[PDB]
Structure formats: C-alpha cells, structure tokens
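One structure is given here, and the rest of the page talks about it.
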Amino acid sequence: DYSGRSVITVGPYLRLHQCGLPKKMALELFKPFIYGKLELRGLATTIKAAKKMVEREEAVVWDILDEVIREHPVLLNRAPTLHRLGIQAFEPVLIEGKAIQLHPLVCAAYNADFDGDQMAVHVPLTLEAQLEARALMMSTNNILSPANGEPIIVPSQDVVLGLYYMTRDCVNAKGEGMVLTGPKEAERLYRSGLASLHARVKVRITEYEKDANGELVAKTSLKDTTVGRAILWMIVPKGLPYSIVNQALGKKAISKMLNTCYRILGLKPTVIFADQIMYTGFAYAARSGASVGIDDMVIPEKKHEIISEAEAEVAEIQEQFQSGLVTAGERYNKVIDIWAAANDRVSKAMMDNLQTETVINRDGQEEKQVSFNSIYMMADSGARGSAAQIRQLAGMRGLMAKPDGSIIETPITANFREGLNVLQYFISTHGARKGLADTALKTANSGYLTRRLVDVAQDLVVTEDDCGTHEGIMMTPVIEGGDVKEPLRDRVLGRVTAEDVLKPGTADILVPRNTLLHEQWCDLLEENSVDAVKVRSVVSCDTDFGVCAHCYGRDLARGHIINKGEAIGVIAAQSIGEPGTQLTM
Amino acid sequence: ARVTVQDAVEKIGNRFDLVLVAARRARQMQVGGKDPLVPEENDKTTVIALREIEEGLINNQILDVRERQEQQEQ
Amino acid sequence: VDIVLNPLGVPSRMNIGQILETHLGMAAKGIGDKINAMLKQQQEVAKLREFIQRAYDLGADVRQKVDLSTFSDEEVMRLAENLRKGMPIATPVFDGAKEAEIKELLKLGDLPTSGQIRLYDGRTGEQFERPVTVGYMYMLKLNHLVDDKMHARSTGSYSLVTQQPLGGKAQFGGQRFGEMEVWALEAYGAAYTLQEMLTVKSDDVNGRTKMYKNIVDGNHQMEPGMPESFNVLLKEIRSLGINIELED
Amino acid sequence: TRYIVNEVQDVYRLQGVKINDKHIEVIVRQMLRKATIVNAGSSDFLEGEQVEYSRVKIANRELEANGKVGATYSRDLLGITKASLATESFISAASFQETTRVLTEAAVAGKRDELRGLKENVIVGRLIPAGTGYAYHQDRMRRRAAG
Amino acid sequence: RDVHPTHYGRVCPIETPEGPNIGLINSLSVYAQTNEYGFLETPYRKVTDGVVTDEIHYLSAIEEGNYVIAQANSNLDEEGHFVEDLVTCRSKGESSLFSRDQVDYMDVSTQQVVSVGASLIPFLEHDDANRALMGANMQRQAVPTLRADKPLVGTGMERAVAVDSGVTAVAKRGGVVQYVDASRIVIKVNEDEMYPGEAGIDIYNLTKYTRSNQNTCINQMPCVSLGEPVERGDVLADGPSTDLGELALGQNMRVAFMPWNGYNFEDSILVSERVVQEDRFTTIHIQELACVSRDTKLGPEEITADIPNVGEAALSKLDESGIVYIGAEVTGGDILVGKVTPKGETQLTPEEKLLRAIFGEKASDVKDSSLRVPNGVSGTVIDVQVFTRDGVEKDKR
Amino acid sequence: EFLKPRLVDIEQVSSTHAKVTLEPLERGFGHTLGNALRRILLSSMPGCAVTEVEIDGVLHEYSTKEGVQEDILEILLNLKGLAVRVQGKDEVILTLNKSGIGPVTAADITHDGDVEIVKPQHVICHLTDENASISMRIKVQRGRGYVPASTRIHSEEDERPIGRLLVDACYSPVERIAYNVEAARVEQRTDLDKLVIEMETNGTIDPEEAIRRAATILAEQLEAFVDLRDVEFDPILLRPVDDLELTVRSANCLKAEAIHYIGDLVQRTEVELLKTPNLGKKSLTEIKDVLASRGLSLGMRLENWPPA
Amino acid sequence: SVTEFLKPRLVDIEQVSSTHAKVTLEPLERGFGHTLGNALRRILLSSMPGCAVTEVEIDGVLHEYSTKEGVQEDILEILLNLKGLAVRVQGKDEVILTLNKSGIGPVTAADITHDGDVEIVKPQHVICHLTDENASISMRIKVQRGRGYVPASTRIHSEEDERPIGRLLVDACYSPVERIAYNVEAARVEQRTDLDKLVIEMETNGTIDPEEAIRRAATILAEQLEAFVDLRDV
RNA sequence: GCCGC
Ligand SMILES: [Mg+2]
Ligand SMILES: [Zn+2]
C-alpha cells in the first residue's frame, strides 16, 4: 500500500534533492496524514467528518496537504532495478498535472529517458524510514557509483553541449586582447554583446589555494582566456584552480572537475556546483541555437575517386582469378582486405575534412581552426554520437553481413545522407534483426546470472574493524605484451597495504603498513617507481562469518573507509550484474 | 530544512547510528515530554533532531544520561 | 514555431529522414504560402494558373505530367483554394526527391536554400547565434495517456490468500515491491524501510490497522508483526509429510 | 583469485566497463568455502564441511594441550549455483533453486535455520542484521549469550 | 526469426514486433501473392533479348532463384534497353554484376520489398532499418483527431490505404449527387448504365460517432456538396483520419530543431499553447456501459425511475422509465439506469409492519442495484439501446 | 536627457494588417519598448468571443441536424472563429434564424443594437434542402485570455439545461506581431532609432488603441519598481459549557476545574479527570453520556486553544 | 475583471553588505516576470548615466607597451586599476585630476589631489604599487560623464594620435552597475497556479545603492511611455 | 496482443 505510478517528464527548475509530485497522487498517498491533521486542527471532530471533507476536496484540505508534504521524503523507483540507484529518495514538490517531474541529473543513474517511461512512488510513513530515506537514500547522498567510485550523477547531453560551446575560442571575434577587471564585467560585456565567449580576451583573475593547512590563500593574477571561460569561472567554488575551466570541458573535464571538487571540498559544495553547472549549461545551450541541417553531413570530395580505384582492384583481382592462378579463398580475403582499406581511407578523408572545416582569416592573412560544425561539435563534446556514427552518416556504411557471420564481398558504398538501394537496405536488415533479436534474448541470461550472484553473496557483512592478519595479494599494472590497460593507481587506490612499500633505495620506506591508500598516497607512489604493492584482500580476511573493515578497502560510494554493518555481498553482486545487458554475448 | 546531513554524520561518524539517535530524539519531541533545544523554523521533528545533532548538543550518550536523570527525578 | 525538438536525438539514431522531411515540408508550405498570398489580393486566374503550372512541372525528369491547359477555369480556382495551405508533395519509398530538387523547390518558394533561418528568443528578443532549422513535420498522437496511466493507492482490498493487496489499476491495486527492489534496499542498509514494506502495509493484518491508527494519531511507530504469507507457507509445508515448527 | 579476476575483467574491459576488483574477489570468497578433510582427531574425517567451522574447531583444539588433534584440510572450489545450495540455512537455498530437493534433505536430517542471513530475515519479516538493523541484531545476541 | 534471402518480395524485412514475438510475426509485401498450393509469390517483368517486356510473371522462391533478376533502379531506354551494359542482379541468394542479356527478369518496383505500412515512411532509405521498424510500428498506434489533416510530405500510398480499408464511402455506381446531408448521400445514377425496370438511385447512410474496439470514435463526413458529378470509385465520405480520400493520421507541425532550456532534454517535446488552443491533437473517446435485469428467487428485477433511500438530486437526470436523458452530462458516480431487486421476507415483525405503516408499502425492502458511472469516468449521454423481452411490457423509452 | 517616442505615422494596410511607427528613440530603447510591447500585446489584450450556443433541435455536440451539411461540432468550431465588436455590454445574445439553401453566414445574424460583425462573409453552416431551417442563440462575452470550457465550473453554479453548446473562448484579437528597428531620418541628431510594429488581428481592436492599452499596462506594472522601498474551529467546540444540560454537582466541579468551554473538556482523559475531587464514577459516565450524544468522545487533541 | 491585473505585494529585498542586493517580487501574471526583468536589466546594463575615468596621462613613455620605469606593475595593470576607480562628479561634464607619489608605498585613491567637486568612494582603492625604489610617479587622469559602456574601439578625436596618446584609450564604464541578473520562478496565489515570481540580483560600483539603481531604471522606463500613457491615464 | 527496458 501507499504506492503510485505514472509517466515521468523532465523538470529543469528542480533542485537535485527535489522531485515534482502530481497533487492528485498526493491526497491519496497521504490520506491518513491528512485525516490526522484535519482532526488535530479542530476542522473535523470525527473520522467520518474528515473522510467526508477529504472526499469533497475543499481548499483547506489542499492547505493541509501542502503542510503534510512540507518535510516528508518520498521514493521513486524504475521497474528494472539493476542496482540500488534503481530507487532514490526525494522531497516531493506538488505540481498541477498528471506526470512525475524528474531531475535531469539522475536520469543516467536511473537509465531513464522521457519517451514513455514510468516510475513507482512509495511513502516511508515511519520516523525510522523517513530518516533512512533522508540519510541513506537521498539523491544528494549517492553521487559516486558504488562500483568504480566515479561520479554517477554527472552532466550530459545539452549541459555538455552548452558548456562545450561556452568554453571555445575563435581566432577573430568581437573583442581581441581586451583586458577586463572582473569576470562579471566579461558577463556584462557579453550580455551587451561587447564580449564574445569564442573571442579570447584577458581578464583580472584570482584563485584560492588549500595548500595552507585547512586554509585557502587568495592569488590574483591576470590570465589569458576567453569570455565564456571567465563567465563560467563565476560558478566554480573556491579552492579549485583556474586551469580547470580553460578547456573544452568535453564531458570528461566536467566529470573530472566534479570529482576534484568532491575530493577537495566535500559533498554540500559539489551538490551545489552540480546544480549550478546544469543550470548554466542548459541556458547557454539554449542561447547557442544549435541545429542539425542536411548540409552538416559533409561528404568528402575524394570519396568517388577511392570508390573507383577500389572497383579497379576488384576487377583486376577477379581477372587474376579468372586466369586461374588465384583460389577462391585468396581472392575473397584480398577483396575483403582492400574494401576495408578503402573504407578506412574514405573515413579518414571525411574526418579530416570535417575536423578543421573552418578556415578563418585573422588580424593578418588567414588561419584554420577547429570547426564549429554542429555535428562535429556534438561528437567532439561527447554530448552525443561517435566517429562510427558520423563515418556512416557522411562516409561509407562499410562492410557488414550477419546471415551466419560471414561478410558480403561488395560493401555498402552509400551513407545515410545519400540514399541506399533496395539491395543495400535489404542487406542491412540482416544485422538490424540480429541485433534486435540478441537484445530481447540476452536479457534473461543476464538476470539469471544476477540472481545466482545475489543468492551466493547475500550473506556477507562487514562485521569486524581489523583482523590484524598479514596476508595479502600482490598488485601490478595490467600489461599485455607491449600495451598496458590498467595502471597501478587504479588497481591500488582505496586499498590497505599488507606490507611496507620500499622505494628502489633499500631500507627506505615511502609508506607505512595497514594504511588505506588515497589520492595523496597514490600520487606519492606514482612520483617514485614502485611497480608492485601488497594489499590485503577479502579472500584472506582471516575472519569467519564476515569480513573486516580493513581487508575491504574504502567503499566506492564514499571516500571514507567502510563501516561495520554494510552488506558488501549484495553490492558486489549488483555491481557485477548491472552490466551484461550491454555485453555483446 | 537540511538537504545534506554530512555535518550530522560527521558529529558521530557511522551514517547508521545517527539515523537511530535521530529517531530516538524525534520520538521524544513527537510523542511528548520534550521540547527542541534549537529554534523551531516550522519544520518537522526529524530535521529538528538532525539540526540538534549537527549543533553538537544531542548524541546517544546524552540521551542515556538525560534519561537516567529524569528516571532518578521520579 | 509550434514544436521544439532536440537536435541531439538525430545523429546517434541515424534518423536523417527527419531532416529531409522537415526541409521538404518547409518548401511545400512556402509554395502554399505564395498561393495564399496570391488568392488574398484577388489576382486574375491566368497568372495564378501560370504559377501553379510552374510549381507542378518542377523537378528532374519526373514521371507525373500535369498541364492546367486541359483544366477548367473554375476547377483551377478550386484546386488553388484546396492547396492554399500547402502543396502536398509525394516522394516514393526508394525512388523519391533528392537534395537538389528540394533546394530548387525552396528557391521557387523564395526561401533559404540551406533550410535554416534566423530565430529570436521570445523571452528576451535576442537573436540566436547559429541559424536554426525550421520546417514542417508530421506528428502523431499515440494511444498512451497519463490519465490511463496515473494510479495511487493508500489502502483498499486484499487477496484472501496471503492477505496481500491486489494488483493493477481498475482494481485499485498496489505497486509490487519485487526482489530487485528488496536487493536495492538491502544494499542501501535501510532495514526499517524494508521491514515496513515487508510486514505491515502489505500482509500484517493487525499491523496494518495498528499503523493506520498510529498515523491518524500522529505517532509514526511501526509495531511490526508476522506476515500471513509465511503462515500460509507453514500450513502448506505441514500439509505434506513434513513437520516444520518455530522454536523458542 | 588472480586467474578469476583477470579472466572476468578481460571480458568487461574489452567492452569498456569499469568494475572494481573488490567486487569480483567478494564473490570468489563465497566460492572458497566447504573445505574437505584429509585427517582426523577432531570428529572430522573425509567429508565436505565449512571452512569457518574447521578453523574455529582447530583453534579450540590447538588452544588446549592436544594441539595434534587439529585436522589438516583441503580447500575446495564450488560454483555459484552449487555453493548457494550448500549453505547451512535450509530456509534459504529453498527459496532459490528447487524446494523439493532441499526440503527433502532438511526433513531427513532434522536441521535448524537460526536465521542468520539477509534472505532468512526478509522471509520471516524481521529487521536485517545489516545497516540500521545491525545494531539491533547485536544486542539480541548478547542477551542470548547471557541468557 | 532471421531475415532470409527468399523474403525479398514476399515479407517486408522491417515490420515485426520487438520483444518476444520478433521474427515470428510478419507482414505481406505490397505486391506479394499466395500460390494455389499456398506458397508466396512476387511479380517480375520478363526480359527478352536486351529489352524488358511489360508482361508480368509471378515466381515463387525456387522460381526466382533459378533466374537472374535485375534490380528495379536500373536505367532503361525508350525502346526498353538498359542504358548501362553491366547491371546489378540477384542470381542465387547473392548479388553481383551481369550483362544486360544475362538478366531474365526485372524487379517490377523498388517498394516490392517494403510493407504497405512501411511504404508510408517518406525518405525511408535515409532511415536505419531497425529504427524504421519503430516508426512503422508506432504509425499504427496513432489516434484520429478532431479534424483530419493531410500529410504535406507523403509517398503516394495514402489513397490506396484509405480506399482499400473500407473506412470511406465509395460510389459503387456513381452518377450525379442529388441530396447531401451529414448522415445521408443520395446519388442519381447516370442513364448510360442502368438495370432495366424500376430504375434506381443510390443511398449511402454515412456512419456517425460510434465506438471502436479501442474505445475511439469512428465518424464519416461527406466530401461532395450538391449536384456534383460522380464517377465510379469516387470517394463520397471519408472516415476516421482521412482527408479527401487520403490517409491522414497526424497533423503538420512547424518545428524548430534546437535545445530549449532543458525542456526537450532526452526525448522531451516542448509544445506551444497555440497547438492546445486550436484543438489539434484532441480526440473523442466513446465508452459503453450496460445494465441487465433478470428474474430472481425473490422475484423479477424491475427498472424504475423511483429509487428507495435516494434523494431527488440523483433522479434529476432520469427519464420516467428511470434512464439518463439523452445529452445529459454525467460525472463521478451519477445514476444511469434505475434498477431495484426484490428482497426475501415473509415474517412481518411489528416493527417491520410499523416501518410499512409510516413509509411506503415496500418500506425500502427492495435493494438498490443500479448502473452508476464508475469513478474517474466523465461522459455525455450519446445513445441508449433498450432491448425488451418478448411478452414483457415494452419500456416507455 | 532622453528623447521620448511619439506616436506618428500610423498606417493601415488591410482591415486586419496595420503598421505603427514610434519615430524618436534612443540607442538601445528600440528593443526594450519593442519586445515588451510584443509580449504585452500577444499575452493580454481584451476581446469578445462566443461562449455558448443553443440550437433548436440539437441538445449536444455529437449529433446531426437533418438538412444541414455539417455536424454540430463543425458548426461550433466555425462559430469559435466568429469575430464581433460589442459596445457597452458584455453578454449580448446573437439570435440567428435562416431557412432555405446556401451557406449561412454572420451577415444574416439578426441586427443587434450595438454589435458589429467585422466580416459578414464568414460561413458557419450549409443548408441542403428547401424545407429546412436553422435557428440558434449565440452568447458573446468579453475576456482577456484563453479560457477552456471544461476548466470553468462557476458557470455550473446554476444548473444548465440539456441543450447548451458552450465553445472554448480565446478573447485575444491579436494573431501575429512583428517589430523592427530602423535608423531615424533625423539628421541633426547623431543617430536615432525608429520602431515599426506590424500587427495582424481579426479586425476587432484598433491598432493605436491596442498600443495605448499595452503601454498603460506596462506603466501600471512598472509603478511597483519606481518605489520598491520595503527595507479549535468546529462550531460544536468554542460553545458555552452550560449547553450540555449537566447535573447540579457537575456545574460546581466544572467551575472548580476551570472548565468553561466545550473544547477544553473533550481534551481530558478518564484517568486524570477521575482525580478531580467528588467527580463520581456514575457522574463521570453522565458527562460521557451527554458528550456521546453530540459525538464528542473524551480524549481528543487540539493544537491551539484561543481565549474565545 | 478585465483591465485589472495582479500587482506585486510584500516584495522582499535582501541587502548583502552595502553594494549587493536581492529583491523578490511576487506575485506577477504569467509572462510578466520575463518582460519586467528583461526590460529592467537591458536599460540598467546599457543606458544609465554616470562618471568614469576615460583618459590617462603618465609622465614618461606614452606608448601602449612601455617599460613602466620599474614601477613593479605593468601599464596594462595600471590602466586596469584606474578602470575600476569609481568617482562622484558634481555639476561638471568633465574634470581632470592629477596624482603624484614619492617614496616606497602603495598608491591608493586617497593620494589623488583634493577637489571639492569630485568624491572618491573607495579611498583605499590601489592604483599602482611602489617602484620599490625612492622613485617618483606623476599621473594625469580626467573623469568624464556619459551613459552605459563605451569600449575603447577608437578615439576619433583631435588629429592623428594627439588625442589617443592623451586619452590612452581607457575603457569607460559610465553605468554604476557591476552585475544585474534575474530569475523567474513559480508562485501561486489563491486557486491560481501559473503566476510569476521575480528575483533580481544586482551588485553596484558603490557610487549608488542597488535599490536606488532599480528605482532610477524603472523611472526612466516609465517616463519613456508618457506619450502613450498620458491621455490614457486613470 | 502491446508498452518500458
Ligand atoms: Mg524510454
Ligand atoms: Zn581482514
């Protein structure tokens, strides 16, 4: 009981801890609370009178309902709850309508989008449940993902596009080498149109440093930058360098600056910074007026020449085959290889044409810069799209075939800007159907695996502080042949050392033992040349019926070491099983 | 209104014990026989207890002692 | 404009027909606009017929041949009034209009060839920096509505077996708190929320009424008991040859 | 553990998924219970039994004078499906796979559950011995130990 | 559930359900036909020498595989000869270059591989096949609005779908329109064709608002005015979501492609108030409620306007029989039909006799089992359909 | 120190199209006056719209009329587009009767005292046989914005008979507004701007009057920023306690315990009220017996207790 | 009913320090928050009278890039410091002020010569730091009144570079407004739900008080409409 | 059968 459901829309005016609740759902989810408040205020003497008054929905009932919703958190949940981020707590905001308004920053964690998704609503009618919702399950509490530690609540899509557009440069724009006293003046000139975000100008800038122990030191230095970067600097909290905003902020700088703010400043500042970032990104993305036009998909001029040359190779190799000195396998493999080479060459030509498309004059002569093409900006910012999508849109669709796994000899030489033939579309339908059928079948195989993992791991709780064991596991970077994928810092961060770490200088020890390793310690050991670190693991806890809090490092959801009473088994099962729907089988 | 309880969490650091301590204090202020030790800003007893914890004048030990003193008074 | 659509939905979906349809709709509405303007000023039938003829025989060797010469003078007026809103273009599935044809139709309608125009913010009056694509698109309303998809329950009827609330709207049911939801609550460490979901407010027959009375009294204390589903399970297992009991 | 962590991470890293190695090692630990016995002297002889019970029993036997009583053991490796059906609680592992297979053995052996895990307390309807319910379960344990 | 190369001109490789039934439910291609034995066929144009002929043959999967079939989009001359020597063809489940003489058949049309529903997507070849699947599937969920609006951009298949579906009214033997009305059309058949004796005229009863299987509204409106000549096969009245005989299942919106302050984040759509004011995307929904009276052990169940223990306010909208007046606006739990069932009682207690003495003879012994509007249902009385048993008294309504 | 715009050169293209010029303007003020004027004129202009209809035979909208080519819904949608200009009234009734053949238009609406039909060739209906008539009563009201028929309920305060044909009211006579800023021809001044406003309406509101109304609205709204400055209810309770008709001994006991109102008493529990001297076990049930006939059990909980 | 519009009441002003204010007005009709906020911001950010430093004459090198005779601060930073100096000129269209300083120490605004018709709001404003040597600095700055913001695009005065060297092309900020921003939120009154709540945040150079700036901006905007509100006046 | 994955 005390449950609801409807379609979700977006609320961009919402704070991170807020959600928009239809006022018709409330007055039903909170009926006993309304009865109690009605009887307490003397409006209704009997429960029958309160029930009749609520049934008629008078205005005083709406006033009482607002007070009931004044300070009572609520839970929203999306139907395939792969992880605990599946349900999050919010403070309801009463709205006129029939759809739940959801904050855009939690959509990624919910895996939700506004094309028909619905959520359920639950009310915690208990002092203990209300506190648990406020202290454990609120959105402002769970910002880091408890699977890798990276921020799960991050800007995306229009926020990334707006921030990327704001922090860009143009070689010649309104304002050049202009000197400004304050970033607000740059914003004032920008509002007047005197200052251009693309235009690069010098403004007086100041910074605060946490290097003094628990103290920030002011540092005022005039710096080179653009108008948009100075305008965005007004949002950054104190204690962050100015070098964090003199960049494209391509959706990776934004996550990095959020992570640095969390690690240096705390949670309340990062929660605010994120809200401000989403607001300003939306506003400037709207102001930019970005649009997609048929002319943005630029086909390279040399595409037809490459196609014709490849056709010449196909004809000559077949003639070599007709002469009889080439077997079927040889010619088939060679044709596949040359078609792949031609596809790569045409894709490279397309990307080279589309990257620095803007050849722009300067104060003297002419220069070339990064293009302001809308599709290229979408791909470069990381807001949406990739190279493979753009390559298909403006370059060849490429070699593909999935009737049984083989490859059709002649590829699709047409993009989507040009039309496809009936034959090429029929060929692509095979891969389309294969992917769509794989999606609707692998889901079970993943859910069964998640069930088995949860059922095997549910009985694991941190029940000790420190077991004192000296056992551990050696940790080294993942080097495969000549290529490395995982540095030592990633595999070591947030772990407790089983043994002392010695530098190449003998006897000398950079770090102590049984010590959790954080960003400072990892940076210190990265300056030196340590390659192997012994860290204690849960497989050697030495504690029966549970693990110690020292053999398990810090929990990834909070930078501190994990506390007793945390169900680590369910966390591990959910974090392993949440992907798998995206694993290609 | 407190969006973030960090301060309250750090006052006695477990993220689990504080939820209980605040439930005990909120029961005291809600069922009866208790008045807030901080000004009341038209907010609910839950956040009142959380703010009292953040201000440093409420913890599990004081609840145990105040209870002992009031039991000895009767 | 009537609708505002996100450009970010196009490039990662490879929905290029959206943009081409928008451009061609802009061209069609431009031709209709020209015809409407001509009809407003009551221009003589000859030049209106001439413009309709010029618009109909445009393209690159299209099969459709239509001449207004064999058209009645009144029928020309009726046709012009019928296509006063816009010219209904038709592009067959794999054999249709090309970019150049769309561009020359745009030129005949006296519109920018790129399909992008200058737009102004309605709240501030400022011009947007980049040109924004504006045109006409065919939009549908599907059979999914919030009214047919908004449900909220506080307390209703319950199944005789398991003493648990019914499911689904049109029956005033409650939302199912499944296994993964319970896993998430366990992962959070929210024991009291889980106990209040698992016991009272679900299958505790006495706990439900006690909790309702406490909430009406403004107490907010769970006082949890034992679910009836576990009693049903005990009876079902005892109905086999197996004796199952609760020790003290 | 190194073989399992490296092998499973290869699948995930190839697709671009970041998962901390702690989570994989948590599930390997649950796979490393149920040690066998290759000795005797402590009422264990050639049988599959819990690792924790062996270490607890050995420590008690080694604590006393008869240190040689402690039995040498060989650790096993079970699958996640086979390890979850080998738990000492019959209420769980009957809610996961097939009840008839588990309920039949439990009836013959006459075992007890004692409700020490998360699944068992969820079914009964009690607070979990984790999170905010961890303290409540601890206080009850002292009362049982103290009578 | 995969696409087979023999699916070419028989089943469209786009239209299919998504989740559980993918690849198991298919649709016929627009030209496909079934063999007498029961095997799917598709038409091809014969090719003799280097010139295609307008004669058309239907070939099953084996028949098509045996011959080299050219592509629909291969250029031809005035005499019918291919402009380009080397042409693209399908020989045996594959495709490659062959000489024009090598080809034995030619694809009749490009659409030959597209379903009728997909045939309605303009610029389909610039859309992803899996994505197009979604568009074709979603095209069939659209609900007709208050007024039909033609597509500004189409494909030319709207007329065939509109007419062949039987939704419109088509002149079977059209002559000249004699009388027009919102509910009837009368046509005076031309004298050039007639059935001897009794002469004859054509009467069409246009369908007015009526419930559909999905509770939408099906309505027909005339397209002809008066004294209008009408030929055979012309459209007289169009049904739901049809405009002058063309399929019109949506509306033409003026759209800008830009981000607007986070209100179109993800797939959200920002709509102006002029769309709401102009009643575009407004639909009519029709619901059916029924009440039945059956004899009971207590006795017959009677339908009456008078109801025990009910105030005059609930009986304001009832007829003398006890039914809501046609055109009444009903909300909440208003009473539609007044029905009373008898109760069982044969021991007259003195209090019961007293109750019968002060109050009516029944003393409200008869229970109340009436048809009330379910909560959440606001409707206006549109049509009442009283049916009466043979022998029992006919209802006053 | 600023020049003030003047209303000069107001030219009217068509009956609906018009141009308004504000000749003298400073550097930036062109848009500040413009965009503000466009927003005010598109949002809040008064007008008159058809509110409800009463056709003879038709009682609802989903029916048809014999002899009439269009449905009732189409007739109502046609009437929604009828533009009128009433003077001195807000609830004129536009009677319309016409029997015969051909489209029925506003023209043949009965000539009211002070009601102007801006375009009389606006068709609303069609007749298809000689022996058919249409007769309807149309109510026109004055308003400001879009008021849907479903959203208004105060009209249901008095019961409306079966046969009403209400239609959504828009009340806004402005359809399109565009503005543009040019350079003023004044050569003595260094550089001045001129604002030109094009408004397309339904012929109901004058252009100059519309501009005056918008400017007046803007001035009244700005008047607030010119000088910002600024820097126990239920009737059964709160009733005399001598309304329960209690016994004699209760009167002194209630007076002794300072029980003078009804609400304060119902806040007394049994166990604590028994502690009062000489209350009496049987007399206590008498107190409860009387308060039970009112429906007021002892032990209630009010929040604030006023002196009255 | 008609011709009657909602008026804001119980408006809240939050004054921070002495140059920062936050004004909240509620309730407003739908769309009026954006109209009022945009008009007020535009006039405040573009058309407001005030006095500012526009020309600077330093004894020594008159080039834009100069050795600065070892004054420890680049001439660009000197012009930046004089750009932010705020003055209150009384009854003068223009006035020339000269400041000369000797001996190690920071040059503040109080070191300018005293003129009875010119007021300095921040005497602790720092112009140039000491050369670090017993050197002497002579400065000649003239403050003139104007409107809005006039960037130093070009001088176009006197002949050739005679005025540009004398002016040194200092950016002129006549308007006494540092920042002006507004936000429109959702407010509800009685049964109505779609109303505007306007929040204005403004900071000032210190010559004027935020509320006074709002009053002046609204006053000039209202006086601009007199030619249309005069006859049509209540 | 359909919708959201
Ligand atoms: Mg979705
Ligand atoms: Zn350990």
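Note that chain F carries Swiss-Prot numbering, so the residues on display, from first to last, are 7-237, 248-324.
According to its header, this structure was worked out by electron microscopy, 2.8 Å.
Cβ coordinates are placed from backbone N, Cα and C, and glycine is handled just like the others.
A sphere of 10 angstroms centred on the C-beta of F:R45 (mutagenesis position) encloses 23 other C-beta atoms. Quoted from Swiss-Prot for the published mutagenesis F:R45 to C: In rpoA112; temperature-sensitive, blocks RNA polymerase assembly.
DSSP assigns F:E165 (mutagenesis position) to coil, not to a helix or a strand. Around F:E165 (mutagenesis position), a 10 Å sphere centred on its CB holds 7 further CB atoms from the protein chains shown. Listed in Swiss-Prot as a mutagenesis experiment, F:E165 to K is described as follows: 5-fold decrease in CRP-class II promoter-dependent transcription.
Quoting Swiss-Prot on the mutagenesis of F:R191 to C: In rpoA101; temperature-sensitive. Around the Cβ of F:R191 (mutagenesis position), the number of neighbouring Cβ atoms within 10 Å comes to 8.
F:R191 (mutagenesis position) is 28 Å away from F:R45 (mutagenesis position) when you measure Cα to Cα. Taking only the Cα positions, the spacing between F:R191 (mutagenesis position) and F:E165 (mutagenesis position) is 63 angstrom. When the C-beta distance to chain G is held to under 8 angstroms, the mutagenesis positions F:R45, F:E165, F:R191 reduce to F:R45, listed in sequence order. In the three-state DSSP reading, F:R45 (mutagenesis position) counts as helix.
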